[PDB]
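Remarks on the structure that follows.
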Amino acid sequence: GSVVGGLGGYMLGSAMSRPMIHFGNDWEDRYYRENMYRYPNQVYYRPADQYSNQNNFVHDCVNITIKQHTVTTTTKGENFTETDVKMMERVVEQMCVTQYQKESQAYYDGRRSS
């Protein structure tokens, strides 16, 4: 994990696979697809040590990955409008839903792959 310091004790995991959300729409599907690269392929999250349920973590990891991008524009330009944010609310979602599970299989066992 490339655990960024500019976080309130959250981490940074690994690169993922930018999903294929269609939003149940034709235009959202397309607009996302045409721009899917602009969004991160990663997420930020606190450790599952203080969690239990998908909602709690996913809700945080939404707000966090979104804002950390929508705030990183204060040193970049990634300002992400409401339409971009709604894409992110699903993109960082699927990433975080996975990201949870990845660590849930490394917090439950004591991390002993030996």
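All positions are counted from 1 along the displayed chain.
Determined by solution NMR, according to the entry header.
Here the Cβ of each residue, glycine as well, is placed from N, Cα and C on the backbone.
If you check Swiss-Prot, you get these features:
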VARIANT   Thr72 to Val (Swiss-Prot position 189)  Linked to long incubation time; requires 2 nucleotide substitutions
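Look at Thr72 (variant position): DSSP puts it in a helix.
Around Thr72 (variant position), a 10 Å sphere centred on its CB holds 16 further CB atoms from the protein chains shown.
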